[PDB]
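Trainee: Dumping the structure here so I can ask a few things about it.
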Amino acid sequence: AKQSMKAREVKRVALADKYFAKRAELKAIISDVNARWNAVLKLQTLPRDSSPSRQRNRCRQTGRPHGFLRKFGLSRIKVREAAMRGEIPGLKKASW
Amino acid sequence: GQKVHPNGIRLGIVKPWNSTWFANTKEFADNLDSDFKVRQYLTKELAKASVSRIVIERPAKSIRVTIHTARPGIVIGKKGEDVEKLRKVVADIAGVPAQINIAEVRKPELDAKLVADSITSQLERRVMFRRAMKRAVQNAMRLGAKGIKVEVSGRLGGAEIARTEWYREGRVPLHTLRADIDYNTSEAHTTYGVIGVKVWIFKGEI
Amino acid sequence: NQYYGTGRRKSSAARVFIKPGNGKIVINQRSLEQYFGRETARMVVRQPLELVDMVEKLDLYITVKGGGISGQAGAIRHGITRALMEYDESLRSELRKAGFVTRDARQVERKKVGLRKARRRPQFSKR
Amino acid sequence: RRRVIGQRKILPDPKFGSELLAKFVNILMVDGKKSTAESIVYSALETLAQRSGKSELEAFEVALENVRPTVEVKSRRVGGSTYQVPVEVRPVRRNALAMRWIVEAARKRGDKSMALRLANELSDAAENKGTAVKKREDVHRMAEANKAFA
Amino acid sequence: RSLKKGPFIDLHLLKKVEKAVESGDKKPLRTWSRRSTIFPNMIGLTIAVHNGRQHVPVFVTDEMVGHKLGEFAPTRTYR
Amino acid sequence: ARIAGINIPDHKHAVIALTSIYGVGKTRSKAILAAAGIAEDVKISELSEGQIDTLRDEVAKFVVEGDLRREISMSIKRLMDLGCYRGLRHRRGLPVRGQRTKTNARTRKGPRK
Amino acid sequence: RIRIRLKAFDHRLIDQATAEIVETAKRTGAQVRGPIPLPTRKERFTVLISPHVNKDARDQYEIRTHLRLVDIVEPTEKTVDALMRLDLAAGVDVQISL
RNA sequence: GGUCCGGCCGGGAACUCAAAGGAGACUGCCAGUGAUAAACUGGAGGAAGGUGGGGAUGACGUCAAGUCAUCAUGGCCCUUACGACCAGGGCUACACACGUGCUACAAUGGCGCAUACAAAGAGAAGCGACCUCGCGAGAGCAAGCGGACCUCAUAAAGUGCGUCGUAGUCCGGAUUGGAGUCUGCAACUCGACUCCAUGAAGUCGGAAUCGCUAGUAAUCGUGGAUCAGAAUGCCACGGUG
RNA sequence: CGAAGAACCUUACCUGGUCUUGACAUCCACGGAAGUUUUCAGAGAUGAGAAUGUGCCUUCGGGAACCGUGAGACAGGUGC
């Protein structure tokens, strides 16, 4: 994903905290898991366009939604490249 | 790819990684990204001296700025004012404080990264090409080494078609696992493209 | 107060503690047909042990865990050969010509990249 | 290949003991299921055992050691033949061929249960009829009728 | 396919209803909202649902609110 | 009886033959048996004088036969009249499950030709 | 009743880390433990070898991360050494929890 | 030793187990052969002999082979834009063709009961026991655990019985319909899962062609990652074999 | 196969709404502590309000963050 595409998502993840902080428990719990008709709807759908569902995440370093490894902050190329120069601890060619 | 260009299995057997820190399994990611970002800003503010290689050490409550150079004559600057400032930058990206560590000497003929960025500066001033890598390998054999083998991409005279710049002298085995293969990369930023640079010194046996 | 022999077979590793005696056949406070699934293997693995003779020189008390069903019965073989060298070496030798003092020289092999099973490289037709 | 092939240990039948009978389990192994195999074996043994004399090992063993071939045909351009030349096989591979053919022969029956199928087929091995036998009678027919060295 | 038991009533129909509880038909309702499932008061109207290109009016029936109203506009055409 | 829909098959288990009762199937069978307090070890062949009642009674509680085959097929035209996706896809023969009509869908298009 | 988690990648490092602390721990209590090594909480990946095409060749990396716990079971006043004063390593979970 | 028979309790560190540190195997030794060269064939001892097994190990090179779309970048071109931001659609069309997989065509079996043993990984926008409710998926209640502890987990084929009898069926599950579940604001083209029904084609595949030399093939599950939420995919682990 | 699951967004593509030193950067100048919850209208994108918070330092201007505007050098390009 290109410089711009990353950017899009940075601002999405930023705005996530302005629809998910105090707003978070509000958006979810206090608004779901029973409570619940034409009310619940228009409340919960506050923009439609920010929620953690809508977070596409990607890397913090080079983006792209394929290849991704959320658990470790790393992605396809950003394993091989880095690891080789020894920029990720612990990694070595596999032999389990 | 020719070979798999190995040097990360060779920090997996001998000599710790160049970014040793510990984190929890999903706490990894944060600690990760912050580090590679910090390393980048670090290498730019640290191109004033010849980078042998930065490495970092983080016990997750401080980070350690552990640049090694062939120009600690610049890294000091005047007293401790120099590096002081540089630490502040660190503090921004990776949110913890930092402490400066020593830069040791061993001659820029030794350790592969010295011999990289040097020949690269030459090439970006558009001189020697064939003779560029060569002068820096007669250097490295002069004192020390048990054989150096540089490889550098083609494009002699600045020319369009590449034809590989390859000279070795001595011995560099490149599959040894009692090994002492130093390796770093540079890339030039010529007015015609990108010349990848590769330096392989077999300093010793272990 | 016991005498041991090992039991290392393909994933199932086995404690084997001999009381010298005869007249038992127990394995896990259970017995063959109570502990095994009633496989075919378990009946079979009495034969190589009767060469230098058993349940007439030793009581069988076995406490195996982990690994396979067959692996298990296997592990008996690698335990009783081992407890049938601890009294004389005459035993041992006919256990090595039996090939069941030898630890199993086969073990489950890794999948590799490009392989769909442990050594099955995808069928094609593209020529 | 360098050197020549080794041999590989196989365990005989536990209840009656015959390597050859166990090599018949191997031949009947599909799905890898040796378990579900050890059923069928005894299931066919008894059928045999009642109806036939000899041993119960020689309800299979002998009966089969006469509808096993002694010639297999391949071919090569060595001898100056383009044709299928007889090959006197090792006694062990004698077995393997017949055992195999007999087992194809009970999945060509819909005579209910791979017990009852394979059973009555092997009872007719001593009676020398059944399309299991007739494969021999096609190999050895070719070879001796169209001999082209040996 | 399913609606769970949370069908979307939608808000961009909500607005329509309030401009349709004093008026029957007066226009083909420019409604980009597809994921509706409309109240009876709005049934009997030409709800012009958006189909990714231009809207198409839909003479709703009660059996077109068993399900989304988007489904009753083709969003591709085959020939 | 043979009840609603001609034939009830026999020479086989009660549950089985009950699966052949045009809208009764695997579960729905043993569910009538459980109801009517009766076994499946016995065949239908034996047709109990108890079971004979519950035949019509429990298949009368389910939508089955003509009744079901009506309603379903009434609803294939229902949507069709309203410009539904589910609708028009039935008259091209097409699926509604998002299936592969780039490659497959040879029960919707019929077989390879 | 004390879990001090020493957790690092390669064992040629965890053992240097063990050995700088484990000395004082000798004196410490009368029911203190040696380094209990646990099984390995292991990770390992496979990521695609190239910027494009194929998927029969991926680069395989590994990364053991075995988990020693010396421990200092049965508290004394001397615990402070091997807790804080002799350990602060980068590559190892420094654990000051009792 | 206790037992409220469970490593549940203390106790014992023997044992497995983990997994750090060693021990070892080198054609070293025995016989024969050979040139009384290496080596070869057998042999012993031994867990293992003669690249031990499996990884990682991609030579110098070739294909202007792929990748300006991870990223980098020389030039060129675009600049109230092929930029930029959003809603919807299209990425999962289709009248077709081809490739790589999955599931069957059956009693070496299917379904029903009960029952036999695992290995390796995962985890605080998590996995989620328990108990309650649900035919069920699962929901409600919530313990426990950031973890050889607890939750995922009950391994499944297998086995002993019950049956069905070689029928397109008691096989097989496609299609569709209805009913429902879950993640979300919301599953319309383009979600998966369950529930019941409907019940497909198919009765082992011409011509041809490929895989696979052993813990493999075959077959049977299991776990992971990406995952809000969609694995017959990939990636890994064992079972039988 | 890239794609370690493509419902929306992803997403480059298309149709429409819409913007033009900019969605994303640095640098210079101005205003305003940053901000907070809402209203109306719009499909939303947004656009304009309505109330409320008055931070770090000051030399009292300025800055340091941060937000809009202005002006350009530039910026953007998964364009070839």
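Here Swiss-Prot sets the residue numbers for chain D, with the shown residues being 3-152 in order.
Header entry for method reads electron microscopy, 5.8 Å.
Using the three backbone atoms N, Cα and C, a Cβ is placed for every residue, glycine included.
Among the mutagenesis experiments that Swiss-Prot reports, D:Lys36 to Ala or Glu is described with the note: Defective in ribosome assembly. Quoted from Swiss-Prot for the published mutagenesis D:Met116 to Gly: Significantly decreases affinity for its own mRNA.
How about a rundown of where these features are and what they're close to?
Mentor: Taking the Cβ of D:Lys36 (mutagenesis position) as centre and 10 Å as the limit, one finds 17 other Cβ atoms among all the protein chains shown.
Classification of D:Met116 (mutagenesis position) by DSSP places it within a helix.
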Trainee: Can you tell me how many other Cβ atoms are located within 10 Å of the Cβ belonging to D:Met116 (mutagenesis position)?
Mentor: 20
Trainee: Cα distance, D:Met116 (mutagenesis position) to D:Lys36 (mutagenesis position), nearest Å?
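Mentor: Rounded to the nearest whole number, the Cα-Cα distance is 14 Å.
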Trainee: Three states by DSSP: which one describes D:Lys36 (mutagenesis position)?
Mentor: coil
